[PDB]
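Report on one structure; see the data block that follows.
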Amino acid sequence: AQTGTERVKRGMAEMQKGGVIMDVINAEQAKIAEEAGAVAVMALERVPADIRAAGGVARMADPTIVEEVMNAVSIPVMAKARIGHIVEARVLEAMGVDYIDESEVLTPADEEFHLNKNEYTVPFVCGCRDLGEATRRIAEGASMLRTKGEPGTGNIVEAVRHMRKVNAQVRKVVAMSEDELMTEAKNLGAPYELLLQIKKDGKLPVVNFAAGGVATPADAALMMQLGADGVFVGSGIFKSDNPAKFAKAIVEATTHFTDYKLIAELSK
Amino acid sequence: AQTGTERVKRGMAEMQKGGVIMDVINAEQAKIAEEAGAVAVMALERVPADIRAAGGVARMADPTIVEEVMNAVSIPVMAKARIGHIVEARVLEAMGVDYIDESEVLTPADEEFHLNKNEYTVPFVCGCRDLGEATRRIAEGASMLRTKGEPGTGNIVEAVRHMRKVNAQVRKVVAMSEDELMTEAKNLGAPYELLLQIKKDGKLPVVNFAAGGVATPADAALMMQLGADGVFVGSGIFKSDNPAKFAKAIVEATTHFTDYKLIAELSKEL
Amino acid sequence: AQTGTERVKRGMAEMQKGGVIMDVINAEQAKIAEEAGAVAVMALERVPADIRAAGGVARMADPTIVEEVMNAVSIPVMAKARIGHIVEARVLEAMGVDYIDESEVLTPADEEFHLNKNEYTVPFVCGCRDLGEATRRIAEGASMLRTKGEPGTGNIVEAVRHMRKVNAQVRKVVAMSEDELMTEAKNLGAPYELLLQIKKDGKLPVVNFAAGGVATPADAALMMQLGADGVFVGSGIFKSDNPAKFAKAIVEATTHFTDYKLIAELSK
Amino acid sequence: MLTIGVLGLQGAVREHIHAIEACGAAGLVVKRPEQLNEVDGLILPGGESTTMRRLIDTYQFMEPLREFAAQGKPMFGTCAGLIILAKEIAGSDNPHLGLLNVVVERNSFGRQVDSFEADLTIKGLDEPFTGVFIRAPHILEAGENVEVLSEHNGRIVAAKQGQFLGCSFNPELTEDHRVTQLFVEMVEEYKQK
Amino acid sequence: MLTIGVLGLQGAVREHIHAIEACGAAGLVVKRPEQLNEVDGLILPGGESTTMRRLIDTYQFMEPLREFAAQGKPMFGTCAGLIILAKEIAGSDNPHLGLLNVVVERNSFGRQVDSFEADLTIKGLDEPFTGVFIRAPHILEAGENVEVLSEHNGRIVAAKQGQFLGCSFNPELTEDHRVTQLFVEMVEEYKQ
Amino acid sequence: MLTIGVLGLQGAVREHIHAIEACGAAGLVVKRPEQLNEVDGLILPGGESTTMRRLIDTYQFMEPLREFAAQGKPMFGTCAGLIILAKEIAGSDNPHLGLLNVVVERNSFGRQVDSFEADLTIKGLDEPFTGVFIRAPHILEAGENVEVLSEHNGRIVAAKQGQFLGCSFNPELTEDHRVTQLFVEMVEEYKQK
Ligand SMILES: NC(=O)CC[C@H](N)C(=O)O
Ligand SMILES: NC(=O)CC[C@H](N)C(=O)O
Ligand SMILES: NC(=O)CC[C@H](N)C(=O)O
Ligand SMILES: [Cl-]
Ligand SMILES: [Cl-]
Ligand SMILES: [Cl-]
């Protein structure tokens, strides 16, 4: 037996595909997410954009909250670590958190260096806006990617921008002449071997979810239509008049993302 | 017997390693720090941050308060002097304060010249952001360093930046060709002989603590993991619902900085 | 039995260490070089610095000349291809040239892309000025490096600059914290895995010669003292009063690079 | 020429389709019950059994799936899918399809940090096979009508019951298609019958 | 191969390790009690005795440290460590390990401004040793089972009692490794 | 300990020093004849045999090397080194040390493009050893006193004659130090007599 292998870390992300991961702040919300059909929950203490709205420092969640969430559900539980914060990440790992989000929406602990995610056993998801950034996160040991999008707005535009950019860059790398790839690598800031493997595989080696801006069922379907492997959705689900109903509609829109009659009913 | 030797000054700092120094404003806070396992306390009158937030001038503490702290504990007592304030520093020394922080968080008294710390018997700790600055402070007579960090924010990022910068620059100096050290020295603004001795010793000659932004047990442990010799922590401790328990958590995390199970437990309800 | 492996390509360069490679334009010069102890000769039709300062286009040498040189000596024979000139490179390979210099002192055929050296059987040497440039050549498939130096001046200054820069940057990479290496790669424009392997090996993976300004025995010894693995020297040898003797002295200074009494006698 | 479906509501669906095709069958992603009428067998992929059940309920897949099974069409569950197939789930009174006569315990190795690779000996496989166990369950017991194909440290991890194939690991996460081939053969056998 | 631990809860731990390795033994930083089983002797370093006591209590070291001594394994305390080792601390009813038969007064030279160096005649060392006294205590008295190895201004500053060695100064702040070497020899002794 | 020198006039000198130290001996780069006195045995490395002969001539190394052999000290020639050791070189009337009773043809396989790796079976080694042949020579013939340790497609590629070890490939280009170990053992046994 061997734990913590690349295939195992990425495998867990592969098993998340076609699903919705929901931000939750307590066990009551976590239960609603599971019962709605969420594939994982992201345990938060407070909504990070609000902490920073109030100008404060947004850090790892109180492990008490993460535990309450873990014990409330049987689906995977993710949590966020500040960028570069080795000990916050190790603590979450020690707690058995299923996936760590080395997250830009928390206050970066290290503004020059990201975590050496290769040395951990628990896998990490990281944000990206283009293929260069994507490949740098992967080389550091990211096992899953998401769009950075635009947190705290509900404007799908930046998720759209990042998904489209990464996807377009991948299509070009796959189609381009191999002897032109070093110049491309250099222009993108991408590790060359990764880029070459992308061309050979015809795809990114890791799953890439949409995040930051999904506010409606149409948005979630849109992101799947644009090539997302799945969708992260925020706390606004629970600001709704009927969180259960809203959560379910997001899950169904994400699954049946070309069923427009259905999506029309879900959008009401 | 000889007092005031470089070895004695620095030796005191060496004896602080692995520990936490806590900011305190009275005797009761001092006692709590000592009972939590703090290795020293930093006696303050008010928190410097919100003097300057309030636009005022942050000066040496009222000696009355410093004496109060000194009489309350048996651990070393530090206190701050404004940069370049010769008399504040000489007064702290005459009071028997154990280490003086020539501190950028007080309102500087001299914006072009730091204290000639070489001429004192009491040792000094000084802030730095990089190796050039570190080595200028040492050359002026600093016996201990700390990161400047980012005071009054609780954001660990600047403490990380500074510790990482200093530690990376030292590694490069130690590994580089000796005949390239003068160009490096000039680039850094480092005194050359000090840089040469860093290469020969394989290390900085004085201890270097983390400071300005440690808000959580994980933060404390992180600075240690990045190579700090110890941690300074601020008055936030005593704004906690349970200051004693918070202070204990920072001491344990600093001590056991790779015990992630412990740190997980330490991180709860703060 | 496999030909064209990385180990075989690089192994040839490893067998060149501690020697002098001399530019030659005919069989007579080639024989003098070999007799003097050259480890290889670089076959030139004319001196490219003279062609480009004329200010014509400097191309691959007439294969007749390369063949003359190959038939005149038992040591390896290198020759130059224009950067990106696939067919010049494939031609040289089909002729059996032992090492191709994908050379900036010829007029570049492709200003945007270097050769995909990985796809060739014959090995290549490329020029560099810094570690980022070095690792980009290696990733494309260079099996040996040299300093760019400053062709056609006899000023050792740029050779010194480049050797010092590469070496310094390697020492830093080897010593630096592993988790800081992605930031270093991005700054250098270095492929990440290559730079990480540098740290693990404690060294560049390929040999690195000095080239482009070695005019005297003392210069040759200097480059060796700065960490060069050997020395390329130009047609200047043959412009001297006694080429045989000049060539000898350079070979002896390169070999015995700390013997200052010896080097003093050679400097006459 | 064979057609094997993969239930497409959620999970590692593409992986299973790739493996089906590598064995020379046609893969069809199934998102609507009516699509069951178009395939010779069905794969229930890895993913979240919770999610799949919720979606199964919502798009009224349970009866269709039972009728599919009632028709003799073979069915293959991998991890989440094994959970959907199982007769009983430890600690739950709300089982899923219930067609495979096993009792399964969910999440029995711990959490993702515990996920692992281990080489398995599988009945009808020659060389060993790398089981990739991602938040995997185990099969606590199997009934008498069930054939044990593999065990890992004395626990059942793969099982067959006539038309039903089930395992706790995810073979589709490897480039070794031999377990998928076992299932393809099961479907080829039903497609002679 | 001798292995000597250094209690690594707080203080000048690395200086002691270096000194151990300069003498040809292996050094181990002891942060968990279980690690006491891996070492033949233990150095209690300089630092803050109050911090050490607190961490010793929290991590349940006191009994394992007592067990460690009970097995006859030597222990060496420098300043804070001497304090940890002492039977009695003047003005305190809460002593620590209580294994060395001395009465100790903490911080008895004053404060840091008074910290000093002085050359010492040490028993077993030929030529003088430079003692570096950093907020040092003194040894007010020592029982009749305690061998005095050094005095300064009529005060005992280094003492030995069977498996126990104690000094009020910090030999490990110098590059003169002879006091550590005395401990190495006691440890050799024990190992037979 | 054993000190094994490597002749350091030119070539893959450090690769050999690395192998020597890998086997637990000490290496000395030899640049001056007087340094031969400081070593129990000598490796003549890969490189250019012409360059090394030229430097051997100029620095008056040839008789000292013969003296060195006369004293019984083992000598190991890899490729260029084999050429330096050989009794006769085909097409030349100017052989070098001439202590190993073989005839060698230089550059036998063609040019660098023809350089190759092959697995070899070598007398005294269990698993195969990867021979890296870089513009290698070929041993045309070996005398009666020469033991053949390895052949490749009928070609003698490794040979031993008393204190002398010769091969046409460069074992020091690999991280497999077993051929250097064979030479260490020769030096150890010299160091007993
Ligand atoms: N590998 C998988 O399919 C994961 C299964 C998931 N943990 C469940 O219990 O439903
Ligand atoms: N040098 C030291 O170990 C200082 C000891 C500290 N003053 C104490 O009383 O414990
Ligand atoms: N690998 C080598 O040593 C090459 C030998 C060279 N070809 C010669 O004939 O001298
Ligand atoms: Cl980036
Ligand atoms: Cl400054
Ligand atoms: Cl470039």
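Recorded method for this deposit: X-ray crystallography, 2.1 Å.
Cβ coordinates are placed from backbone N, Cα and C, and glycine is handled just like the others.
Copied over from Swiss-Prot, here are the features:
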- F:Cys79: active site, nucleophile (ACT_SITE)
- F:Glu172: active site, charge relay system (ACT_SITE)
- F:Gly47, F:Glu48, F:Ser49, F:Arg106, F:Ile134, F:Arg135: L-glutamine binding site (BINDING)
- F:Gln10 to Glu: Almost no activity (MUTAGEN)
- F:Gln10 to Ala: 3-fold reduction in glutaminase activity (MUTAGEN)
- F:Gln10 to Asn: 10-fold reduction in glutaminase activity (MUTAGEN)
- F:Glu15 to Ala: Almost no effect on glutaminase activity (MUTAGEN)
- F:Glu48 to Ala: No activity, disturbing interaction with PdxS (MUTAGEN)
- F:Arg106 to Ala: No activity, disturbing interaction with PdxS (MUTAGEN)
- F:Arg135 to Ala: No activity, disturbing interaction with PdxS (MUTAGEN)
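Here the features listed in Swiss-Prot are placed on the structure.
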residue	record	DSSP (3 states)
F:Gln10	mutagenesis position	coil
F:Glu15	mutagenesis position	helix
F:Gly47	L-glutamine binding site	coil
F:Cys79	active site, nucleophile	coil
F:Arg106	mutagenesis position	coil
F:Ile134	L-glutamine binding site	coil
F:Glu172	active site, charge relay system	helix
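Ligand 6 lies under 6 Å from the Cβ of none of the recorded positions F:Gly47, F:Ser49, F:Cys79, F:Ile134, F:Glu172.
Around the Cβ of F:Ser49 (L-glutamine binding site), a 10 Å sphere holds 28 further Cβ atoms from the protein chains shown. All chains included, 30 other C-beta atoms sit within 10 angstroms of the C-beta of the residue listed as 'active site, charge relay system'. For F:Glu172 (active site, charge relay system) paired with F:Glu48 (mutagenesis position), the C-alpha to C-alpha distance reads 16 Å. Among the recorded positions F:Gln10, F:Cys79, F:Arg135, F:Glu172, the ones whose Cβ sits under 6 Å from an atom of ligand 3 are, in sequence order, F:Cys79, F:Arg135.
In this record, L-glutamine is bound by F:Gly47, F:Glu48, F:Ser49, F:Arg106, F:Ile134, F:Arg135; the longest C-alpha to C-alpha distance in that set is 13 Å. Distance from the CA of F:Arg106 (mutagenesis position) to the CA of F:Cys79 (active site, nucleophile) is 9 Å. Comparing F:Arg135 (mutagenesis position) with F:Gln10 (mutagenesis position), their Cα atoms are 16 Å apart once rounded.
With respect to their backbone Cα atoms, F:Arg106 (mutagenesis position) and F:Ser49 (L-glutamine binding site) stand 9 Å from each other. The closest partner of F:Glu48 (mutagenesis position) among the recorded positions, by CA position, is F:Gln10; the full candidate set was F:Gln10, F:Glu15, F:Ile134.
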